[PDB]
Amino acid sequence: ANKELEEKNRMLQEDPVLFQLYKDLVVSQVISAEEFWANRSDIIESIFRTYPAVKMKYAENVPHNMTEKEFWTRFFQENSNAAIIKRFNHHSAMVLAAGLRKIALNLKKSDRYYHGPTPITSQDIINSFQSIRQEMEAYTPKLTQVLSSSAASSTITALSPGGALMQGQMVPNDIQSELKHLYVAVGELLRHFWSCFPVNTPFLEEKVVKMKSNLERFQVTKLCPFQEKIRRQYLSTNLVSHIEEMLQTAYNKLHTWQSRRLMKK
Amino acid sequence: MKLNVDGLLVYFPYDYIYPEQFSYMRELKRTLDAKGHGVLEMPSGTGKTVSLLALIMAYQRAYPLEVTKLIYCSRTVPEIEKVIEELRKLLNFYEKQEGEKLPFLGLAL
Amino acid sequence: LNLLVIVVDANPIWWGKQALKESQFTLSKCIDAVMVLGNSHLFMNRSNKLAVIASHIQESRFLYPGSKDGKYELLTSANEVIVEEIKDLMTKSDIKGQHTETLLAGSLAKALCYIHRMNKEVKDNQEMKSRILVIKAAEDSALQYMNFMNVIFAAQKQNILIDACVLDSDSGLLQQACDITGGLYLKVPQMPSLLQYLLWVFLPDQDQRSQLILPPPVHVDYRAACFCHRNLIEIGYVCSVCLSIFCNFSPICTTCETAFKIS
Amino acid sequence: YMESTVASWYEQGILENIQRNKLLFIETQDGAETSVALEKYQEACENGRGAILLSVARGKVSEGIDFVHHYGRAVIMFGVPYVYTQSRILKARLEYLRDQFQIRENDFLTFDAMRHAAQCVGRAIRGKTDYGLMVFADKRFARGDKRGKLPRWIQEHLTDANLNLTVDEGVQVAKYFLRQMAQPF
Amino acid sequence: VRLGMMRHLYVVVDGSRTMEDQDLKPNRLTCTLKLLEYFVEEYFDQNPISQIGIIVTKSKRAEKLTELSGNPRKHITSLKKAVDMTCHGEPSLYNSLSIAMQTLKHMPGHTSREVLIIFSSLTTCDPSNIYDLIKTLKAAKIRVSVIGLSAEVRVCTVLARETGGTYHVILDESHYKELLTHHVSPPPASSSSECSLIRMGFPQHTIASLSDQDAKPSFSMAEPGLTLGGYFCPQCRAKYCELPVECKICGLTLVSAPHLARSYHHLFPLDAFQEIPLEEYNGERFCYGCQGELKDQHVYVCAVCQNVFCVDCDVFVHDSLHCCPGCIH
Ligand SMILES: [Zn+2]
Ligand SMILES: [Zn+2]
Ligand SMILES: [Zn+2]
Ligand SMILES: [Zn+2]
Ligand SMILES: [Zn+2]
């Protein structure tokens, strides 16, 4: 069965981003599209599930030279007294049947938390203690001692934008959408490329797919710089270099892990 | 759980008894001591069986000649099964307390 | 209204080192500047209230729960009480060589529970916007990181702003602390002119802080390190019990003793 | 009487609402149907559906069955249980008791009703201290004679404040009592 | 007692008709959502590494209102949107638990998978028997702790006790607050629970190097404008607006040191302070914690520092600060 074709038809226009990126991977003819998907009323329904007799009657009386309004009409249509009680008992039983369809912790080193990841003679204490004890025999010098006009102005000037302690562009708009779309494409493909990269996966069938994905990295990064070139030759302003870091770091991881694999071999 | 009933000391398997159980046991012991037929009512569906059985067993031990045996009747067999379960639990508790088997027989027809 | 709390780090070791150095700045002038700041804070409005805490290596003590010189009786009482209590605390103090680092965080906890008590007692009609103007004066202790982080998170939940005013040293822990709760961080390099910094950067309350130009926040280095040799690490291997940042993959982390199963 | 009430509720919209609110099961004279209905009722009490079991006080099911925790939580009594006043067997049984042992006919009739009601309403307190409420939807029970003949344990709990609650007031107090019963000792 | 610091929790809300009944002072559904907003925010504030997910079940169908995420604001917005939900239909425990199981099956073993079903309508119409699903839940070690409303449901009682969770029924709104606040805290790890090391990454906030030289412009990663500076990743190298967040590429959790430090108080619970009403030779009128006179005949003391704390001081210390001020010294 063409289940893949049916799914592609379903998602062809319902979701714009998914199909946009999947098509983009083919617009420049990067790779085959197989890997793309390889890696990744109420009343009548209630009656249908309630009355098996109604189900059989519907199957035998499927609309044939009749009308659904007439079928609806057929629904509602001491001997009668006991029939009502029996009907409730049977109906509740049918509803119920339809619903019943088949370590104490111990530690040896706690001061490590007291000094967590945050990083980092005797007569001196005596001298400082006595000196500070004798320091404050006089108090309330606020009248002049606390502040002076010259020092006050210098702080003002420092607080000024050009002073110390106080250091002090949305021109492009349409380029924003293009950058977002490119970032989404990079994320989409990096997801599969990094899906099993961190795990060692020392198996033949597991490593085959990482090798294929690593080649796909070359093949996609082949086309990325061409769009980069198109965008660059406009104004030579507002450089977009963050995208380069992702590609270069992915390449560095690829090559370093290749060298590590060769060393392990 | 050994209860120092006014008449005698009576064993009891569960940990605690409500005051209504004390009243039930004392009234029942009064009736047995009088050796006269009587009637009494207790609310709980369960618990009355264990209290009654324990008191009857203790009275039998104290005055075996006074009472030859107990004939405990229930409405239905499914119900009397629960009674025999209660009696089995009580006998196991008493046997553990005594440390050995005693000449006591209990059965349902 | 606003409830201000000044947590002064009056470390005798460091301030007496300054006294021995005979530098221009002194603990007396620092206390006077803090006093002036509190007086101005209450001067702002009647409903506003303040409190003061002093830190020492041993413990931390509150410095605050006519018009001889023609002065607001209330501010006169504040001056007298703070002066007397600070002199008493500095004059009387035991000596313990083993413990010399200043216990700044322990006071913070006292400040937080004091603010909670005041918030409970105050009438529900008026809303109180409390603040803690921490004034550090000495290097922090490594062993206090955990408790200080606890109190910082409690302050974040309770909506109190920790405005740090470190001087003579940049405490990474304290800057991290104020960054979490959004309090301002000012490092005054001119100690003699410290009070001008208070009457501008710190004195304005959270109500007007947004609608005012103040020095930009300093970048915070949220570093992580393994528990072995104490060094920056970008990737940490924590477990589900210790929640400890470690060096490298190990059969079992020492602080856990758990029976980790390989895979 | 049960059939007549059920038929009236069916003609009105109350019954459809009752079925939507909680599954409904009814008792019949035939023992096989009674057993099947009760078997499904137990599962309903266990499963999320819940259940409203309509039965007759004289029905063998009422005497045989025992209701425990999460079974028959709220026992509803619709009308004082009285036997039909035409069955001639009871006429001999009753007039003979009047002639000998000197029991009034009304006295014995009310005794036969109260004993039966206590039998059919006393199940919810089976054991293990399992909460539950017994609601009697009849002003006759409010009469002093019925209360006096009621068993002591139920009557002493019963109070004048809740003796003759309106339907809505009874519902509210039942909700509050269930709240209090909910939560641990 | 071993505790699972990292837990993926699903708060299953039922959009049943019974939620329409206004048993509580406001509408039942509105009250539950309003309080569940607070529950979500507090849960994130008390377990940053953990993440939450909401499944709304109505009309016999369960829909994922919000997938697993580390951002409380997104879930809060989802709650506010759901406040206006129609609230018509019948819930399906099988459907809701199956959706939760499908999402949680691929979750890492080390993390604790948990479900909190806020059950309102006692009925449970499901396509398949739930007793069978109970076996799969036990096999998958997914803790399920139901909170019933106005009903002691038997199937949910057996669900909770068999799967290891706890069952409760709302006595009132105040007790509902207490129940959810209790469920906020991490549950103790049982014998079935297992612990394993989890890879973690610690990013550093970065800005323009020097006067916007060799800048690193970028918009966001899950209408984001250009950002001069922000957080980054050791491996993704993709700008992240806020932390903590799971990597969109690596699959590794990015989280800073304070977020981890926020959970140490769970490992270090504070021992309850004995309450002595009498003064007991406590001549200090001022409470040490708050330096205020003790206006009530109550005092609290530790077993180490032996300090004095009033009612408010002790309550606050054991509730929020989670550490004794004086006893820190
Ligand atoms: Zn290391
Ligand atoms: Zn560990
Ligand atoms: Zn990453
Ligand atoms: Zn206090
Ligand atoms: Zn203490």
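Residues 53-274, 281-387, in that order, are what chain E shows, numbered as in Swiss-Prot.
If you check the header, you will see the structure was determined by electron microscopy, 3.3 Å.
Heads up, the Cβ atoms here are built off N, Cα and C, so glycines get one too.
Summarising the annotation, Swiss-Prot assigns domain 'VWFA' to E:60-236 and lists sequence analysis as the type of evidence.
Neighbours of E:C291 (mutagenesis position), defined as other CB atoms within 10 A of its CB across all chains, total 22. Among the mutagenesis entries in Swiss-Prot is E:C291 to A, noted as: Reconstituted TFIIH complex lacks p62 and has no transcriptional activity.
Annotation of the mutagenesis experiment E:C308 to A in Swiss-Prot: Reconstituted TFIIH complex lacks p62 and has no transcriptional activity. For E:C308 (mutagenesis position), the count of additional Cβ atoms within 10 Å of its Cβ stands at 21 [all protein chains shown].
Quoted from Swiss-Prot, the note attached to the mutagenesis of E:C345 to A states: No effect on the transcriptional activity of the reconstituted TFIIH complex. In the three-state DSSP scheme, E:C345 (mutagenesis position) is classed as coil. Within 10 Å of the C-beta of E:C345 (mutagenesis position) there are 25 other C-beta atoms, taking all protein chains into account.
Around E:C360 (mutagenesis position), the same-chain residues six or more apart in sequence whose CB sits under 8 Å from its CB are E:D329, E:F331, E:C382, E:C385, listed in sequence order. While the structure shown retains the original residue, Swiss-Prot records the mutagenesis experiment E:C360 to A with this note: No effect on the transcriptional activity of the reconstituted TFIIH complex.
The Cβ of E:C363 (mutagenesis position) lies under 8 Å from the Cβ of E:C382, E:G384, E:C385, E:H387, each of which sits 6+ residues away along the same chain. DSSP classifies E:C363 (mutagenesis position) as coil under the three-state reduction. For the published mutagenesis E:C363 to A, Swiss-Prot gives the following note: No effect on the transcriptional activity of the reconstituted TFIIH complex.
Recorded residues E:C345 (mutagenesis position) and E:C291 (mutagenesis position) have their alpha carbons 48 Å apart, per Cα-Cα distance. If you take the Cα of E:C291 (mutagenesis position) and the Cα of E:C308 (mutagenesis position), they are about 9 angstrom apart, rounded to a whole number. Here the mutagenesis positions are E:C291, E:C345, E:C363, and none sits under 8 angstroms from chain A, going by CB atoms.
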